[PDB]
Amino acid sequence: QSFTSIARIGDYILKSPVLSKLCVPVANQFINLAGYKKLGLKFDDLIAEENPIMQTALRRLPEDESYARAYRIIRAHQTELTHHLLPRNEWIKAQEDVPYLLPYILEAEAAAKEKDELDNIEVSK
Amino acid sequence: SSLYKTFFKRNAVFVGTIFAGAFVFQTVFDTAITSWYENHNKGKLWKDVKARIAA
Amino acid sequence: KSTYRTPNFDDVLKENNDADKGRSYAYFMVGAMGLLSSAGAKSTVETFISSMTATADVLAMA
Amino acid sequence: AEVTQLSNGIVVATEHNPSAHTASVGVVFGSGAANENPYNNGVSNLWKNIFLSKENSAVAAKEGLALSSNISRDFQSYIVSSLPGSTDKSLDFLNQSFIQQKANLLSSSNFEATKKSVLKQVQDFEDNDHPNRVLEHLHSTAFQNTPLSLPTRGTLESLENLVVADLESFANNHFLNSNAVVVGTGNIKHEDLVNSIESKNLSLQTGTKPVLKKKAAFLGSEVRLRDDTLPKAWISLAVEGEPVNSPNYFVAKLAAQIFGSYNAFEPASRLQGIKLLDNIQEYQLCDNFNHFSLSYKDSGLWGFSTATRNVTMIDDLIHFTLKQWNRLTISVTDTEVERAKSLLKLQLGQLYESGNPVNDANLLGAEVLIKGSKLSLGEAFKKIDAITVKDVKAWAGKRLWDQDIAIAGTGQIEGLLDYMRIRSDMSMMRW
Amino acid sequence: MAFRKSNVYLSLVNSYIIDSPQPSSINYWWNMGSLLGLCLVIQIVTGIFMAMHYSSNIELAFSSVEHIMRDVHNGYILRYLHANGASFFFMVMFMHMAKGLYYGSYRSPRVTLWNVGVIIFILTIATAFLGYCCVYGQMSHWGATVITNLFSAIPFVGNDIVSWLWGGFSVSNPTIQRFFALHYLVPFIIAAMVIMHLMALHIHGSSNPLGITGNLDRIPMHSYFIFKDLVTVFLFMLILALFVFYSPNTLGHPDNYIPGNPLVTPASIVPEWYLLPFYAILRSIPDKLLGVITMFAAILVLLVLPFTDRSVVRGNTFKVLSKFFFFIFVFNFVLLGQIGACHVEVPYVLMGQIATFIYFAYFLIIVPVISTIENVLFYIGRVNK
Ligand SMILES: CCCCCCCCCCC(=O)OC[C@H](COP(=O)(O)OC[C@H](O)COP(=O)(O)OC[C@@H](COC(=O)CC)OC(=O)CCC)OC(=O)CCC
Ligand SMILES: CCCCCCCCCCCCCCCCCC(=O)OC[C@H](COP(=O)(O)OCCN)OC(=O)CCCCCCCCCCCCC
Ligand code: HEM
Ligand code: HEM
Ligand SMILES: CCCCCCCCCCCCCCC(=O)O[C@H](COC(=O)CCCCCCCCCCCC)COP(=O)(O)O
Ligand SMILES: CCCCCCCCCCCCCCC(=O)O[C@H](COC(=O)CCCCCCCCCCCC)COP(=O)(O)O
Ligand SMILES: CCCCCCCCCCCCCCCCCC(=O)O[C@H](COC(=O)CCCCCC)COP(=O)(O)OCCN
Ligand SMILES: CCCCCCCCCCCCCC(=O)O[C@H](COC(=O)CCCCCCCCCCC)COP(=O)(O)O
Ligand SMILES: C/C=C(C)/C=C/C=C/[C@H](OC)[C@@H](C)[C@@H](OC)[C@@H](C)CCc1oc2c(O)c(OC)cc(OC)c2c(=O)c1C
Ligand SMILES: CCCCCCCCCCCO[C@@H]1O[C@H](CO)[C@@H](O[C@H]2O[C@H](CO)[C@@H](O)[C@H](O)[C@H]2O)[C@H](O)[C@H]1O
């Protein structure tokens with residue numbers, strides 16, 4: 001599933017007071033149960049990267065955040081291999097669980113979509 | 001050769017026509033060989049001996 | 001010698017009779033080879049396949 | 001593009017251009033490097049250079065005239081440029097260089113100096129201009145033992161064997177009224193020129209005809225100039241194309257526009273709507289490529305040229321390119337054809353609607369020598385629009401699909417597979 | 001460079017077993033592959049040595065297995081190792097496959113790895129079938145009979161294929177002799193397929209329990225994993241030994257201790273345990289043709305997973321809904337097996353039909369629906385607007 005699609009559905013719900021009051025709480029619960037923050041990872045660190053869109057995005061990510069991502073990943077594999085969790089003071093907090101890569105992903109997705117449309121445009125003489 | 005070009009017009013023969021030709025050949029060739037072989041041994045075959053010595 | 005002067009190939013080059021002489025002969029040969037190989041393969045596969053069908057000693061309908 | 005033509009012995013051709021500021025007058029002969037033989041090859045190039053010799057140029061400079069000369073395969077040109085009013089001084093110069101100073105240009109001191117210069121010219125070209133050198137060898141092998149095989153600049157071997165006599169021999173056989181068209185481009189009027197010419201008379205070797213020979217032929221072949229010390233691999237590959245003024249002249253040029261030209265280093269070039277670009281950019285198969293549809297009197301060449309530093313993946317470069325060509329026969333899309341129509345028009349426009357008069361002179365002269373008149377851009381655009389997908393497929397099935405090719409290349413070409421492998425890619429398997 | 005890297009043969013050993021960069025965090029579930037390699041070797045070695053005292057003739061088959069049990073020195077060890085080994089082979093392959101399901105191992109770029117695996121599963125089941133027939137007990141005869149007849153469901157040529165497979169009018173001498181010939185063949189094809197499996201595994205390396213790139217922290221195969229695998233090698237051997245010497249027949253069927261009889265199908269007939277779920281699936285469809293199709297589709301549907309999983313992350317580790325349904329699936333699979341072991345009776349029939357639907361719905365409905373929902377949940381649970 002494309003992030004454009006995920007965002008479209010997600011924004012729609014997030015803008016709707018009725019749906020938003022109903023879903024978001026369930027989603028917050030889901031993310032806490034997911035437990036990746038206890039491993040010190042942000043959600044965007046979990047996205048499978050073995051595809052062109054993600055490679056483009058990870059290429060464009062600024063140097064400093066890229067080094068930061070690398071650390072969270074390495075630290076996580078180590079924690080996971082020891083079968084422990086990180087001390088609470090190292091858990092990613094909700095405020096920190098920011099969609100840092102998402103904008104780069106959406107940008108890459110839009111460019112590929114346009115390129116696909118332009119590659120298959122029909123002409124009306 | 002014009003005899004070839006009339007059927008294939010400068011193209012090579014396609015698999016479909018190849019497989020199709022193999023099926024025809026397989027039957028035509030078998031009949032030809034069997035007839036020649038049987039005719040060459042006329043008299044020695046059981047059929048031949050069965051007609052004469054009607055047993 | 002100038003590389004622009006191609007050496008003599010007249011001993012193998014056919015004259016301006018029929019340009020598809022080489023082609024037609026080539027395609028007929030390859031077609032016949034393909035044709036015969038297919039018949040061969042088909043009969044080879046059928047030879048092995050049939051060796052698995054009921055043997056002469058078990059076809060007895062008592 | 002106003003078609004103005006008149007005959008009274010000499011065939012005069014002009015083309016008025018309101019916006020110009022300058023004018024160009026000259027003579028175009030219907031003979032070129034193709035009208036030569038292996039031994040006098042380079043004679044035309046030689047004539048071009050003596051016409052541009054310092055001596056004959058200093059004369060034209062004082063009169064406020066600039067000199068131009070172009071040696072092609074089916075023709076040659078000698079053009080004089082000046083201001084819109086000095087058109088008469090131009091004619092005095094042509095009348096001089098081909099009737100008066102005919103001997104002054106062929107003096108021992110001048111000939112030897114010119115011969116030494118073109119000798120050094122052609123050598124630097126064969127040593128350094130790899131893409132054109134290879135394109136030249138494409139013609140050499142594709143049309144071997146036929147007229148179109150001789151390089152326009154001539155060869156070193158034949159060049160150093162040329163003497164003053166050869167120039168004259170050629171000149172007497174080719175610089176003739178029946179094989180000539182006086183051209184006038186820029187802002188000069190038809191009558192203004194026709195009267196300035198009619199002023200003078202005489203003839204000087206008139207009523208003659210150029211010699212005849214053997215008919216040009218395409219031979220599926222290749223020539224490999226491997227040089228491992230060069231940094232790239234330059235190659236040109238093509239099939240028998242369309243001769244000038246052929247029913248498929250435009251379809252062939254349109255077909256070449258579909259695959260176009262590319263330059264890996266230029267951002268916009270990387271974005272062109274060319275399918276082939278999806279396949280070659282990943283592993284960067286080449287630094288550049290350019291498709292062409294070369295047309296001559298008896299034949300033509302349709303194919304492409306390319307340069308690459310990717311010496312280990314040349315087979316993929318060639319494979320993907322020829323694989324795209326197959327598409328013209330079986331699956332070229334409507335929108336590919338439409339994109340080519342637009343881009344073709346634009347290119348023909350930039351060629352014929354150039355601001356430069358010397359270009360128009362060469363275009364005008366060459367065209368009237370063959371079809372008697374110059375092709376109007378408006379009629380070309382209509383023929384281009386009339387082209388359909390069916391037209392393209394029919395053309396490729398004849399000229400491209402499973403047809404012999406001509407190959408030429410130099411440099412690090414170890415990775416360029418044998419003829420038969422390349423040749424096999426001219427078609428696809430099917431049921 | 002080191003001889004292990006420069007030598008044409010050793011460099012292969014080095015790249016796959018020594019310097020191979022493993023994700024630092026792969027857990028014990030990643031030990032199942034090395035275990036399947038051990039199984040194949042165990043199966044082949046024991047089979048060959050038994051092959052030396054076996055007779056495929058339908059009249060000497062059963063007694064020759066009895067001859068291996070009684071007269072061959074350590075023969076009963078060879079047979080129990082082979083027989084129980086086959087069972088362990090399937091329990092380990094089921095865990096290996098389940099590991100794949102749970103951690104999204106089937107996802108790109110490992111699709112080919114997964115597909116070749118599905119090929120291996122099919123060959124392994126066919127091999128096991130052929131081997132069981134060679135014993136020529138009651139279960140062997142009727143199993144050969146039922147399974148070959150599976151092909152009679154093919155329209156038109158169906159019955160000819162079956163006569164061709166049998167080589168006669170019914171499962172008989174020519175059937176057992178070719179089945180033993182084929183039983184000997186396939187293990188070598190599986191090995192060939194295993195090599196292809198490893199070739200696909202090698203270009204992408206193994207995945208890990210986190211489902212993210214392992215590129216930032218790899219540790220060599222040699223020592224770390226060579227010794228970690230040894231741990232499971234010994235536990236596998238210990239447990240197989242417990243069954244082989246102390247409970248060698250609890251995983252089999254007593255009916256296979258009775259020589260095959262062409263005139264009597266035992267009322268107590270039951271397929272080998274590892275085939276029970278597929279058996280239950282087929283038994284749920286009240287139509288001959290549709291029954292075999294659905295059963296075969298039960299294996300082939302494993303091929304659709306790379307496309308039905310819409311998740312933007314690989315693996316179930318951080319997904320509550322996916323984790324819950326993964327276990328529903330696993331337990332549904334065990335129930336399908338238990339249903340298979342029961343008779344075609346009222347409560348059981350409907351349960352099987354329901355469990356069969358749950359099995360297919362997991363791949364075709366639940367996975368794509370739940371994954372799509374989780375994608376959105378991860379999004380709205382943090383992004384503000
Ligand atoms: C009938 C036929 C059966 C044949 C199959 C036989 C082989 C079975 C394989 C078992 C398996 O794959 O289970 C894997 C899970 C995952 O575990 P994990 O997250 O990676 O481990 C963290 C470790 O404690 C790290 O700890 P460790 O330092 O490596 O030592 C671990 C432990 C390993 O024990 C084993 O043999 C593994 C099963 O050694 C001990 O302390 C045991 C002392 C008695 O291990 C479990 O949770 C087991 C429950 C399913
Ligand atoms: C054709 C298709 C065939 C496929 C069918 C499936 C095969 C049959 C199933 C046989 C056993 C397979 C069990 C499931 C496979 C292993 C599952 C797994 O990988 O679990 C990992 C999980 C916890 O690991 P995590 O990495 O997610 O922990 C988070 C750390 N931050 O670990 C856990 O949650 C604990 C594991 C609990 C296992 C209990 C299994 C129950 C199996 C019944 C046994 C059958 C005997 C009758
Ligand atoms: C004879 C049987 C088989 C052998 C020897 C075998 C062996 C292996 C080995 C050595 C590995 C690497 C370590 C591991 O993850 O365990 C592996 C990985 C894998 N195999 Fe198999 N395999 C077999 C059958 C299968 C089957 C039947 C499937 C799938 C239907 C399968 C799917 C996979 C996948 C997806 C991986 C990658 C797991 C990951 O890295 O996440 N294999 N296999
Ligand atoms: C992937 C490997 C193999 C598997 C899964 C497998 C499986 C089986 C199974 C399930 C049986 C019946 C077990 C019983 O209840 O007695 C069997 C029997 C047999 N297998 Fe294999 N087998 C394998 C490889 C081999 C090989 C390579 C050979 C041949 C060299 C072989 C020879 C035999 C023999 C002789 C029998 C009859 C004796 C017996 O009943 O154990 N097997 N096999
Ligand atoms: C285990 C090894 C034993 C055998 C080694 C011998 C190697 C020969 C393999 C022959 C494969 C030919 C493929 C050619 C191809 O694909 O080119 C295709 C053309 O194929 C054909 O024209 C059909 C040839 C049909 C005859 C093939 C012989 C039949 C097989 C006989 C049994 C051999 C064991 C590419 O053609 P193109 O060059 O025009 O693009
Ligand atoms: C098809 C796959 C089947 C089996 C897969 C399992 C993979 C593990 C193989 C074990 C080889 C260990 C060699 C260690 C080595 O060379 O390091 C040597 C050290 O070896 C030792 O100390 C020997 C310990 C005893 C090894 C136990 C034998 C295992 C029993 C075999 C059962 C497997 C069927 C390098 O040692 P160093 O690094 O300290 O200098
Ligand atoms: C199903 C098989 C799939 C095929 C994959 C093959 C992988 C082989 C795995 C096992 C490797 C173990 C044996 C390798 C032997 C290493 C020594 C060696 O290569 O020394 C060789 C000489 O070997 C021989 O003479 C006989 C080799 C017979 C091998 C018998 C099995 C030295 O070769 P060297 O690399 O030094 O050559 C230098 C260039 N002049
Ligand atoms: C793949 C192993 C088989 C290789 C055998 C080749 C040795 C030559 C003797 C062939 C005799 C066996 C068949 C026979 O008796 O048929 C005979 C005809 O044989 C031929 O034409 C053989 C030519 C070989 C062509 C095969 C190409 C390779 C087959 C690959 C299959 C995928 C008789 O035919 P028939 O039963 O009458 O229809
Ligand atoms: C020459 C080679 C041949 C013919 C290979 C054939 C391969 C076939 C399939 O493997 C791919 C097949 C083994 C596989 O189906 C996918 C299994 C799950 C079949 C499951 C199976 O087992 C039974 C069994 O074991 C029995 O024992 C006494 C009895 C049985 O009914 C009474 C069955 C049965 O009703 C079924 C469906
Ligand atoms: C392993 C034993 C099995 C043996 C079975 C034998 C298989 C025979 C296949 C024979 C022919 O297969 C056929 O080959 C010819 C080339 O020869 C292909 O032709 C292709 O190449 C030719 C040659 O440049 C082109 O003229 C043609 O337009 C093009 O389609 C044709 O599309 C394909 O269908």
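Counting starts with 1 at the first residue shown.
The way this entry was determined, per its header, is X-ray crystallography, 2.5 Å.
From the backbone N, Cα and C atoms, a Cβ is placed for every residue, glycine too.
Feature list (source: Swiss-Prot):
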type    : residues          : note
BINDING : E:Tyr16, E:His202 : ubiquinone binding site
BINDING : E:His82, E:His183 : heme b b562 binding site
BINDING : E:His96, E:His197 : heme b b566 binding site
VARIANT : E:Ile122 to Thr   : In strain: ATCC 44821 / 777-3A
MUTAGEN : E:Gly131 to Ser   : In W7: Causes respiratory deficiency
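Distribution of Swiss-Prot features across the structure.
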residue  : record                   : CB count, 10 Å
E:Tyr16  : ubiquinone binding site  : 14
E:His82  : heme b b562 binding site : 20
E:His96  : heme b b566 binding site : 20
E:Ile122 : variant position         : 15
E:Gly131 : mutagenesis position     : 22
E:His183 : heme b b562 binding site : 21
E:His197 : heme b b566 binding site : 21
E:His202 : ubiquinone binding site  : 13
Shortest C-alpha distance to E:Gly131 (mutagenesis position) - which of the recorded positions E:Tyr16, E:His82, E:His96, E:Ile122, E:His197: E:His82
Minimum Cα separation from E:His96 (heme b b566 binding site), reported as the residue among recorded positions E:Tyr16, E:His82, E:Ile122, E:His183 that achieves it: E:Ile122
Top Cα neighbour of E:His183 (heme b b562 binding site) in the set of recorded positions E:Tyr16, E:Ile122, E:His197, E:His202: E:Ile122
Annotated recorded positions E:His82, E:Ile122, E:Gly131, E:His202, filtered by Cβ under 6 Å to ligand 4: E:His82, E:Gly131
Alpha-carbon spacing, E:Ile122 (variant position) to E:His202 (ubiquinone binding site), which is rounded to whole Å: 22
Binding-site residues whose CB lies under 6 angstroms from ligand 9, from E:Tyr16, E:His82, E:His183, E:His202: none
Pairwise Cα distance for E:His202 (ubiquinone binding site)/E:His82 (heme b b562 binding site) [Å, integer]: 30
Of E:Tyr16, E:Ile122, E:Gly131, E:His183, E:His197, recorded positions neighbouring ligand 3, Cβ under 6 A: E:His197
Three-class DSSP secondary structure - E:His197 (heme b b566 binding site): helix
E:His197 (heme b b566 binding site) and E:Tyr16 (ubiquinone binding site), Cα-Cα, nearest whole angstrom: 12
